[PDB]
Amino acid sequence: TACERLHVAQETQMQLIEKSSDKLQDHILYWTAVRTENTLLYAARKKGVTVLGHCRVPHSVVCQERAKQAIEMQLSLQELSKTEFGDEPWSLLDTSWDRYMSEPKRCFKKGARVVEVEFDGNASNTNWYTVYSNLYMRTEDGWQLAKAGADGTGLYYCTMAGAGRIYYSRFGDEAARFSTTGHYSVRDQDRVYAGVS
């Protein structure tokens, strides 16, 4: 049974990845499959199984972490499907671990654009940051929408829990990291901001 189920997990993944679904149901299924695969492989290592089928089994610490990662993704998305946002189009990329974990950590986000920070006046010292216009956050009152954006101070987001912008990344601090003057300017699209840490 362990092998059969393992194949089902792996087959579900490879197949879904080729689909590129809009349905959130499918992305829950994807992570369920990853969770299954890695848990089974974890259990196999803890019995001293080094090869299953004719496939080396990854070290338990690798299986465990991927299982943990898939667990969080799965339940998070299962919680999401139960809200108003669960009806929207959701992609594999919107549903990626890398998306979830990028800035700000541990929330879902879609609607991307790039922001260009230039330091010191040097065109050569230009960084690109990704703002996501929509953020989907787990809070004590459950999941709810937040809207992010950029300004001369940093990248921020706006929830209706407080009349204010909550910055998660500050350009002045980036200017400290990467610049030699403190001076930076911030191109959005048709907007340039300028600041000094």
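The residues of chain A that appear here are 3-199 by Swiss-Prot count, in order.
This entry, so its header tells us, was determined using X-ray crystallography, 2.8 Å.
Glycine too: its Cβ is placed from the backbone N, Cα and C atoms.
Taking the Cβ of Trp130 (mutagenesis position) as reference, residues of its chain lying under 8 Å away and at least six apart in sequence are, in sequence order, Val116, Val117, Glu118, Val119. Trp130 (mutagenesis position) falls within a strand segment according to DSSP. Recorded in Swiss-Prot as a mutagenesis result, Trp130 to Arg carries the remark: Loss of ability to bind to DDX11, no effect on ability to bind BRD4, loss of attachment to mitotic chromosomes, and interference with the maintenance of replicating viral episomes.
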